[PDB]
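Chemist: Take a look at this one; I'll ask things after.
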Amino acid sequence: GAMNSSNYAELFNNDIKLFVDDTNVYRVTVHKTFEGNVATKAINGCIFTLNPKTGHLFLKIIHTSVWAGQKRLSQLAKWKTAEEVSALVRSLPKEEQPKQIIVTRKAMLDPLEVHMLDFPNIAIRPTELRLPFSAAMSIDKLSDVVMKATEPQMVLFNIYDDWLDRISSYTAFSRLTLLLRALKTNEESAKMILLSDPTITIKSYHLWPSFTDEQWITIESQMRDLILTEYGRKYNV
Amino acid sequence: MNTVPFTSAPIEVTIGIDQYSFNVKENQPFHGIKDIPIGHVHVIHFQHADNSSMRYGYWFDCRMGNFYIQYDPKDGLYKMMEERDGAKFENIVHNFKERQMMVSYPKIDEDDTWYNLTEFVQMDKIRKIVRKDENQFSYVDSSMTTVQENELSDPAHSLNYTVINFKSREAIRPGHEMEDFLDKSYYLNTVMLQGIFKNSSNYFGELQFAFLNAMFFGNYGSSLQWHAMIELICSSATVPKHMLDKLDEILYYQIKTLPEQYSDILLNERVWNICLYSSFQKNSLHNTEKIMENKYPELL
Ligand SMILES: COC(=O)CN(C)S(=O)(=O)c1ccccc1
């Protein structure tokens, strides 16, 4: 059933699974009209579909043209997400298809279940974890490819870069969630932490800087501090 | 007017006949029910005084044969049987009437309740839901499960209601996933009405039969079916106008007849609130919404 703290290690076993986050599928700017009413303007979005074991991010870019002439966009966006995840699964060889799909928001359950009726053996699951995948748009290279898209497009990224050469998927996921939680809580500070040192670069084929093991511990500490810091700034503690 | 004689009443029992009921004491001189209106199905039902476990009963139509009730001390229940010897039966009934050992079906002349609850219910369709083809009447009890309940375990004793499942390939056209899930008109009108039921009369008949088994036997799977069939219509944007008007009448009389103290188990809060206030047909069930709001305003 629901994925939570009690069964967290299940994420890193050898049953193929995907997280699906739909937060950034339908994105808008709200603005005033000449007449002084309010309107929205859509901008490009993305489905965040992630294998937590391997770091495989299938980033389906959602181009604003998909909303043209459509009504009830926040509802459509869930069904569009489900249609695109179902299309992704059907595109994979059988031995690569997931056994479970975990949605980060419960409103994706029925749309995804209905789109996956053809896959009765794929379990569609919610989670009680508050995962920070909305902050994916705070990763510069992901934001860049989404905003530049002129048409629907799927882009592939290892969200762990090469970390699995040195650490387990449990530890890589924990690092990822810490980074994304930081970026979500205070993007400016988080990005300052990550880039303040010009000698540490991001490889062309990576998302995050090339920290040594020792530097990752420093970095991870700074992200915790930031999250605890902002938690006081917010609550006055 | 027809008659269902009883051989005897050896155990204390509450006997129902349609929406009526009366208490019979152990070895009281009771020999059946007379003046039963011809033209409708009927249900005769039982709850033993010593064990309210298992309400049970029989759906029958007196036009289809001469039926009587006889207690079986081995199986421990009142059984319906058919008497094939017409002269024997007529002679039995006439004697029991002459000795006035029969209760009269107590229908008030003004009162259309039973007609309104059984308008579309036919014995031939009951017998396809309740399979026991060697009898002209159909046994139902509180514990019998539905075909759908058994897919989620004795097949011979099942209620074979039409399976309705809103998250199923039958309900959902490939490529119309969002459309068909949010507007069930395809599933209602093409799959169920045109495809399975053939017409709305048969649909309403099963809906009414499911309600009556829920009310009279506390049959939980029947209650599930009744609510599913309501929800499928209410969740369809495109429903023939005559079906909506008739549905409103059907549900009105069901809600009217429901015992007040059973509303908590016989009525599904989610389905009714959705149907009356959120669904496409939220404004199409005037009679049903008015009686629900005046009789069960708590549920809503
Ligand atoms: C869908 O997969 C991915 O997002 C990740 N990979 C298959 S990969 O092996 O890391 C990779 C493969 C091709 C391109 C970039 C990365």
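Numbers here mean position along the shown chain, with the first residue as 1.
Note: Cβ is positioned from N, Cα and C throughout, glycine not excepted.
Quoting Swiss-Prot on the mutagenesis of A:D21 to N (Swiss-Prot position 1853): Reduced growth at 30 degrees Celsius. Strongly reduced growth at 16 degrees Celsius. The annotation that Swiss-Prot gives for the mutagenesis experiment A:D22 to N (Swiss-Prot position 1854) reads: Reduced growth at 30 degrees Celsius. Strongly reduced growth at 16 degrees Celsius. According to Swiss-Prot, the experimentally introduced change A:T23 to A (Swiss-Prot position 1855) is described as follows: Reduced growth at 30 degrees Celsius. Strongly reduced growth at 16 degrees Celsius. In Swiss-Prot, a mutagenesis experiment is listed as A:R105 to K (Swiss-Prot position 1937), annotated with the note Severely impaired growth. Reduced growth at 30 degrees Celsius. Strongly reduced growth at 16 degrees Celsius.
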Chemist: Looking only at Cβ atoms, how many others are within 10 Å of the one on A:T23 (mutagenesis position)?
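Modeler: I get 21 for this one.
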Chemist: I want to verify one value. Collapsing DSSP to three states, which class is A:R105 (mutagenesis position)?
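Modeler: It is coil.
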Chemist: Could you work out which of the mutagenesis positions (A:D21, A:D22) has its C-beta surrounded by the smallest number of other C-beta atoms within 10 A?
Modeler: A:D21
Chemist: Hey, how far is A:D21 (mutagenesis position) from A:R105 (mutagenesis position), Cα to Cα, in Å?
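Modeler: The separation of the Cα atoms works out to 7 Å.
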